[PDB]
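Okay, structure first, notes after.
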Amino acid sequence: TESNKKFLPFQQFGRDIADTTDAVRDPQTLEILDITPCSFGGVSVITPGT
Amino acid sequence: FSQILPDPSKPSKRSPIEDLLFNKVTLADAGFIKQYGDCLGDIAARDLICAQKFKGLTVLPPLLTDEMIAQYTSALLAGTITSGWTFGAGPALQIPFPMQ
Ligand SMILES: *[C@@H]1O[C@H](CO)[C@@H](O[C@@H]2O[C@H](CO)[C@@H](O)[C@H](O)[C@H]2NC(C)=O)[C@H](O)[C@H]1NC(C)=O
Ligand SMILES: *[C@@H]1O[C@H](CO)[C@@H](O)[C@H](O)[C@H]1NC(C)=O
């Protein structure tokens, strides 16, 4: 996604509390982008006796 | 007994002491009405809850909400105000308050 975070001229990466990459900068366009995961949690089954 | 009985005028079935209690404790964030994509927009300043969520640690809602708990309480108190202590064993039996 696209974010509006300010960056320094010599900064490269942004790191979250979990110490994992979240925000990057495009090496050839010089614009800032943000990374988020895509999946989610699990399911459950309701059933009477077999 | 106007300070303990539930107040009809309130939009929710609660009583003034309970109402004063609820605002004196800072409950953690919850509600779960909608969660996906929340921290993508205006919450781009990430909150701790979705940061926890993204790593697979979750919480679950309780079986009984607050409303039915208030209902049980407004049941027990109404039972003990107008029937002495007999309704704990058998059928309810009414007694005037001063004799009790
Ligand atoms: C029962 O007691 C409550 C509180 O002591 C009374 O309610 C208050 O009444 C005064 C009037 O003297 C008001 O100024 C307060 O705003 C009331 N407070 C609340 C929380 O209601 C109530 O009037 C009493 N009931 C009777 C029948 O006298
Ligand atoms: C090569 O990199 C320069 C430096 O950003 C850029 O201006 C140019 O458009 C790039 N050209 C190609 C063909 O990738």
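Note that chain A carries Swiss-Prot numbering, so the residues on display, from first to last, are 553-602.
Looks like electron microscopy, 4.1 Å, at least that's what the header says.
Keep in mind that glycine also has a Cβ here, set from the backbone N, Cα and C atoms.
Per Swiss-Prot, natural variant A:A570 to D is noted as: In strain: Alpha/B.1.1.7.
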Counting only residues 6+ apart in the same chain, whose Cβ is under 8 Å from the Cβ of A:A570 (variant position)?
none
Tell me whether A:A570 (variant position) sits in a helix, a strand or coil according to DSSP.
coil
